[PDB]
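One structure is given below, encoded as structure tokens.
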Amino acid sequence: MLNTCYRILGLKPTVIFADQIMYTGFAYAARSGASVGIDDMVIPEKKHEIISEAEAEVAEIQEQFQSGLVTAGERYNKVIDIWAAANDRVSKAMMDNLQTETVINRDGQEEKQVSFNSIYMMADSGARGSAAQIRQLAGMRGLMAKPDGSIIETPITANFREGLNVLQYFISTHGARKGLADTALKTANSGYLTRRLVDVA
Amino acid sequence: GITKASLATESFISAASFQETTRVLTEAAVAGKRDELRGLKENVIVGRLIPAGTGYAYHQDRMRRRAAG
Amino acid sequence: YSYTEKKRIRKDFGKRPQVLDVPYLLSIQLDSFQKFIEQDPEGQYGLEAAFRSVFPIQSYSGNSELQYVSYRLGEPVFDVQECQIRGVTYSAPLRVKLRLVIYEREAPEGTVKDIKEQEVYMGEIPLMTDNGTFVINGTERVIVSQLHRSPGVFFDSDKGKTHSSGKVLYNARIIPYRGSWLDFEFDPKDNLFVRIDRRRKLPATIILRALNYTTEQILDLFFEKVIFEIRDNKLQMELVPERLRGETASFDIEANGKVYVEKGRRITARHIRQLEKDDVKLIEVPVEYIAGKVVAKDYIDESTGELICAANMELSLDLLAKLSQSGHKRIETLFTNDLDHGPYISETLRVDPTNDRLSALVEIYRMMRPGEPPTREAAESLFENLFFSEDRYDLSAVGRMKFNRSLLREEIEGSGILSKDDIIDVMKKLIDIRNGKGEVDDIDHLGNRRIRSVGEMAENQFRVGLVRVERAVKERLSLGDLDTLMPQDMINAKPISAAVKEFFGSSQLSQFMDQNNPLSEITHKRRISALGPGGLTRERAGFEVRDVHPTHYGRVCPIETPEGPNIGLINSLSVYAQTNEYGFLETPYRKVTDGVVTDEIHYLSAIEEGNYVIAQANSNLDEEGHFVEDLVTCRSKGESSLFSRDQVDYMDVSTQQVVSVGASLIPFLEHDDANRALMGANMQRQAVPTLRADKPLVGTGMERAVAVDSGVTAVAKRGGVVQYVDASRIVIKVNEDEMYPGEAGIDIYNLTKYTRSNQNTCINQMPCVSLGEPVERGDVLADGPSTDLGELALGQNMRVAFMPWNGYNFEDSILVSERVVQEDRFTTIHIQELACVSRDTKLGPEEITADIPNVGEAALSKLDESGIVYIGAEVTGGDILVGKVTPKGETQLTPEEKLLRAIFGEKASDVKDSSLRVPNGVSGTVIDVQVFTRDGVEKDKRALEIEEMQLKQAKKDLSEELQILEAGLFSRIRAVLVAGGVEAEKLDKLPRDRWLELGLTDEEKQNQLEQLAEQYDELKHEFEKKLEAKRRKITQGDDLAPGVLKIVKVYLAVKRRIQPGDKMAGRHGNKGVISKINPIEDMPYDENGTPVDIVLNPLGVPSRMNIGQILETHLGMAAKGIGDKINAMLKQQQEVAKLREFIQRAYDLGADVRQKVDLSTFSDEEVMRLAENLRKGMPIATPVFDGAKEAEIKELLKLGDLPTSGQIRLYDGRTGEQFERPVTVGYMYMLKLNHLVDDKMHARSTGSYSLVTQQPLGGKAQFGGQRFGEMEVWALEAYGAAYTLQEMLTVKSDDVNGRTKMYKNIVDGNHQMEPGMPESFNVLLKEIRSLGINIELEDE
Amino acid sequence: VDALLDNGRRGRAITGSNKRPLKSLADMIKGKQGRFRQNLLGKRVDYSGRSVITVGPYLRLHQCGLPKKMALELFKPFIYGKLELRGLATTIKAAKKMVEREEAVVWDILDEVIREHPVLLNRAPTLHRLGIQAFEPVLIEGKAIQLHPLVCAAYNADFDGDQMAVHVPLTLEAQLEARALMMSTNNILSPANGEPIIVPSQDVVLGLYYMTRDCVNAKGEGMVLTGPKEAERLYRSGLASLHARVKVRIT
Amino acid sequence: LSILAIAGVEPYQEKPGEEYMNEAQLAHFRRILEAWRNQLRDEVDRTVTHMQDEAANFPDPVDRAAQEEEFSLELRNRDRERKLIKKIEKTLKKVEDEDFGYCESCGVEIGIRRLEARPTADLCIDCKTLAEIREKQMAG
Ligand SMILES: Nc1nc2c(ncn2[C@@H]2O[C@H](COP(=O)(O)OP(=O)(O)O)[C@@H](OP(=O)(O)OP(=O)(O)O)[C@H]2O)c(=O)[nH]1
Ligand SMILES: [Mg+2]
Ligand SMILES: [Zn+2]
């Protein structure tokens, strides 16, 4: 919207327009009283089900490993897939529940529309957080990998609205530290790259 | 390559900024090299108007006064 | 339940029982130091240990030996308090007994004379505080425990990136505690090399020759022998039935009258089963199989006595004939197999330029010190000194242990230096791994990383102190005359005291205590660093060591680590962690014998722990303590899986033991993204202490452990009753049980009052008991800064509500109601120390006189006749604290100044105005003045008033002790006289001083009165001497630096409120910079009318996955609910019944907890006092992984009469209309960190300029301008900003001429610049021109 | 001589009594990297300062909130001039004493020299040309810098306690340079990709979204209104719901 | 197994006198292999759309490390899937070449029911297990 204003009216009007957007957006945002409480982070009703299914899927590939149907190195990447899938099921489960399930009526019978749940309004608009991060609040938060890089064959089954336990947090540790370590260097790498580029231009 | 291309610069003053300084001067002092500024780096070193932007006007207007009368 | 627990009890959720309570958190610092400084009647590490190494010292074989007797530690010159104000280091004099013996020439081991010189002094060595810190110059410092590679030998890889071939490599490294490194490494060609330290590579076999091993013994040692017999004509061979594995038949191979295998069929399990079972020892062979084999020993021709073949020379079908015709029946050969036993050492010998012992010993000397000629005596001694000298080499015990451990020996202790066997045994084991048997170590595993701390690290600095004094003692013992010099003439003080002052003064491990916070201190003293001496460097390693390793579980905290250029290079000690006997890291566990979980605890080091299978913290066991489930989640060998009920050998002690003290203080941590958790316990330590010590409504349970173990608080030595309570001191009349027999008396605790911290904050103790209250031993007696009632309160919680407020919380910025700054509650008190120095300059001495040239009486009002500002004066910027003048004569003024002096008649003085004035912008009250004056300069007026007042004050303090201590002591005398002679009324009529005479009939009660007498008369005299030294210390000349006459130190107490710019954050890594301070009129309020203190932005919560801050807010809300309930019932004065009925309900909540509570507590006087402390809110505890769960949280909202949502409706204070949607409100404990705005904010128009480069420089604390670095210049280049750039690096900085021409133009109202050339480049022109380079400016 | 010119291309002559090697002529030019003087940083600079940054949503996009205290010290030579131009000071030495006294008369003078005099704002890692931008200063009681929220995107500034520096365009050229090239409103488009970089960030979009959104049934359902002007009248007074389906006349 | 689910394929069932590797069997594994391949192609393709949105929005210095952590897990996995697809493609070549169902080390035949779990299996349990043992010894 701001873009088209520029290419039609010119610099000056776009500038003062953009002011009006900020002033008003802030004002009505305050009137809205949008917030976030514990009950805003709605877990799917099916979560515990989805786990036990892919958890039994590992019980299949386990039976085959002990009974020699499948090999050992094979079995690691088999289980890691049936877990990696269930996470995509849990993710698009909460996202179906959270998105539209405010079911409300107009004079006649029943109808459903995009939810007005607090934490949802934030992501759909783009103000902050993404289904990726949301996936760690309501649904389980992915699989982590040990310092190796080799992603561990029993994912973090808990989310942030629930607790994590001893081990789950300790597994979450590596990715966080390498995260910090990397972005400390990924800052240096940008810096060096841009430096080299201006020297030649 | 970008890193190699930059290493070759006409102005010897520019090179002693980011290259290895000892080597740059020696190579240049034997050659009797005359630096005319012209580039950006060197004009900042010597603290006069950048030969671009607002300064382009001045440097252009003065560069022509040279090689002339 | 105790006495300061009865006052206020934190409601604790969480089910898992505490089985082991947190040990002393300062264990590491205090323990380690105690071992170093202590008489140990044996060798174990200490000052005794260090001594015994270098000693006995003996002169250059002159049989004049100086041996070491014993050592003593003198009393502290000043105690802790004394030493701090003045600025000395807290040290004790080291007195060591030395014995100088002389042997006659040549007296058969016996002495002409020996002088047994009493304890010579060798410097003072610093001492550690009660709380694990040092004082270096009146400033508390901490010595960070270090993490370095354990001594011993370690086999490593270096796979891949090497050469772009893959291949991998294998290397062994022997790293001793002291002495040179011994490295063994391979290469692609599979040649063994050695290099000492990181020096020039050399062929490995050279060291064998240096130990007097020739070529034959080198072959003999590392290889087997294949014996070849010449029996009849042509070759037989001794066959080991195993040797043929991994090879194929070489010819028609037959034996025992049956061809087992023919030419071309690989020798497998069939053939080896045949050979082994049929016992084939000798077989006949062709003369061509030895064409390649290498001969073992030396073989010469028996007739001509000439050399046929040298050892380690390969034979040929022709070479055999030369030693066959010479009559040789044996030829010993090497067994070479490039899978099993590789021909490695053989090839090495062919690369070795040496042959004999002295050949190699030379090649070693010339490698270490090239360029200078070798000598016979040099190469042998040098090498013998490298790995075999007790003095210049030691592995220690840990080194010797890991050495024997890693090599699969039995002995756990032996030589401290390497032996001929040791080195060989290592070379053997290294070969094995390359062969495929054995695996390599990794540096990262916490069994190969060792922890040192102050006690050990100080040992090394004393040892180096002695080795540099040893040369000096040996040097003097060379020429020394008979009985004239004595063992004090030689030993200097400076060499010893400097080598130790160096460490504690400036070292990467000695730093200014991070002391803004009882957590900051305790988290600092429990800290690790892999930097500095003997560890890695930031530019070396290397992500493997920085990353969190599985072995960190329960030893090092995974989350509390710095956020900067060295992440993971620091870390923090875990709660329950402790240092191994050997110096490793161990953690507590529970011994699971069969299927029951015991309570006998075991400490398991990193290596020990791997083997066992340890259960998990959260595991349900009931009745006898059987595991409830048939399968329990456990972790064993580095990984984690489900396990059988009876397979678990141990179990985690607590749910907490994995984190640090910092990390454990976050509630609902389990619910917080790991990233934000780091920042939480990272910023928590930066919490500046508040005016009013609050208390966290939402807690974890740890706050009591941190408060006590950190020194800031005053903890009761002995249990008793309070006699006297003053804001100054507290006197405890001790109970009978704990009180010692003699001296009786009372414990008197003198409180620390208002004083400067390392970070300019204020540290103040306050009394937390009232007159005549019972306290027991180990009770909390007085709160520190940022501690309440015994709990650690780093901040103050307040009513917080999440919602956009017209953008005044746009990013993480915070919006605060005026009610907060009005309540002065996040107001924060800082204390700076400003000093004035009277020096001596070439022109003359500086005077502290109050006569200051060209100042009005407005200035000289706050200054007394002597020239010092009065105590108590509220002063602001510009006012003079200490008048001072420096000699500057003959000013040489100019005409218009001269004419000006003549028009207004000022007597242009010969002295400059140098007075100490108050820095612009900061403003506070003077609360103390100290004056230190050179010994022998007359104490001025005010100085004598001060040193007289310190005298009068010191007398009152000491006598108060005696008055309280007498009555305490006399009160016991009264009670022992009553047991067999009780004359209650008769006794106390006569003067109490006239009691000591009364005896007792034959009984021990007669000897008890005798005890108090002894200790009475000692109180009489110990009073006298404590008063004497105190008095001398005040009047004695204060010693200063050279050139300085006298110094005035003024201490300011500035009271800073809170304003936009201050960084604040909750415990969950939610930073934010207070943005506007709003009227209470404009605040969001609820239907009850109660405004809200802070309005936080909901956007900061989803992205940053810190969900505990929300849980905290809700639980806090319910916790305030219980407050409002009790507050209503307490104001209703309902009576004990209705109150106790309600309190009892609160402390249970739902079922299954660990809490327990009344009605035991005395149903009146005690129950009422509790209620008061709760009306502000009810303190709850959410343990780290044992926390409360939503149901219990929602349940407490019901009792608090608050919605389960945690949300209510609010009304905009401005428009008064409702806010659509419910918003969350609650209470979040919040910290104000010390990035306070009015410390960061700097500005400069024109200021001081650096001499070398005429460049804006902070000189008068009007700080240097901002640095305008390379990147900021590219900014201007992308715009056209040609002039903006010139002015930026011309007149605004470097152009000495331009800046004034400009400034004059600015005030003249002409915006121009007259730039010219920057001096930075003008100096380059000169700097270049002073090299051989002719650099000119051409043309025009 | 060689240790004097470039020490290190020998055996490394050490300085007297001091283990450290002594810095030679070559080492006085050389460094890390090259000429120290031209390397970051980079030369300190008069007329400058810094502190923590905060918000201020009330700003127009072409201005910024500058602490009273800072602006006083920064423009010090300008105030001394304007003070004696209008005759409030007899001489510069008097003007010096006046602003030191913080006489209330000066605040009104400061606002004169401040009006059309841009300043430059710069935040930590200067990445693109938008890392420095020029604003018109508005005096603030307080010690924090107020930063218009829309430029926060370009700076990659949050408010977790980040600090920014200020620089005063002294010369007449620098004012007109800072106004026609570096001014906020002249650079609203990224030079990397023609799209706006002054896009609304987060809080402000959550605002508009909730506003121009609809629910199935709420106050105001289905009524009709003359125009936008009276549509606000309907909402502000609580007659209509913000999100209700409605036909209105628009132009 | 969601692998068998992705295709509309059901576990096979060797009948009494059914010849070993016949037309119907190779048609069976082809559907599974293409469907498994088609599913993997969708995972690499989808992932990227989320990946392109996060990299465009600039995180706050504080959440760069937390945002990056989720990116690294995805990246590593994708390269494994690319390997998996290349292994499937390699296995898809064995069907067309009529050399599917037997151990690559020894001529022994690999189980039918064994191939339905992981159609990309190259060795029998004996040779495969022995290989993993050599691995731990030749590596560490
Ligand atoms: N997570 C996962 N990986 C798969 C999958 N399919 C194939 N791979 C990768 O292929 C490799 C293992 O398969 P193979 O090449 O047949 O070798 P292997 O089974 O004998 O170990 C591994 O490579 P690698 O990752 O480079 O090493 P590694 O995993 O063996 O440690 C593995 O990650 C899969 O579905 N999921
Ligand atoms: Mg920031
Ligand atoms: Zn096989």
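Going by Swiss-Prot, the residues shown for chain C are 3-1342, listed in order.
So how was this one determined? The header says X-ray crystallography, 4.3 Å.
A Cβ is built for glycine as well, from the same backbone N, Cα and C atoms used for every other residue.
Record features, source Swiss-Prot:
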type: MUTAGEN; residues: C:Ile561 to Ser; note: Resistant to antibiotics salinamide A and B
type: MUTAGEN; residues: C:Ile569 to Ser; note: Resistant to antibiotics salinamide A and B
type: MUTAGEN; residues: C:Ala665 to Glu; note: Resistant to antibiotics salinamide A and B
type: MUTAGEN; residues: C:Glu813 to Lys; note: Disrupts the enzyme's active center
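With an 8 Å limit on C-beta distances, the mutagenesis positions from C:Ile561, C:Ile569, C:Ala665, C:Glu813 that reach chain D are C:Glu813. In the three-state DSSP classification, C:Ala665 (mutagenesis position) falls within a helix.
Spatially, by CA atoms, the mutagenesis positions C:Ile561, C:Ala665, C:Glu813 include one closest to C:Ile569 (mutagenesis position), and that is C:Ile561. Separation of the C-alpha atoms of C:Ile561 (mutagenesis position) and C:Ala665 (mutagenesis position): 7 Å, rounded to the nearest whole number.
Listed mutagenesis positions C:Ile561, C:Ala665, C:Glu813 compared with chain A at a CB cut-off under 8 A give C:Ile561 as the close ones. One residue stands out among the mutagenesis positions C:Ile561, C:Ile569, C:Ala665 for having the most other Cβ atoms within 10 Å of its Cβ: C:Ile561. There are 26 other Cβ atoms within 10 Å of the Cβ belonging to C:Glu813 (mutagenesis position).
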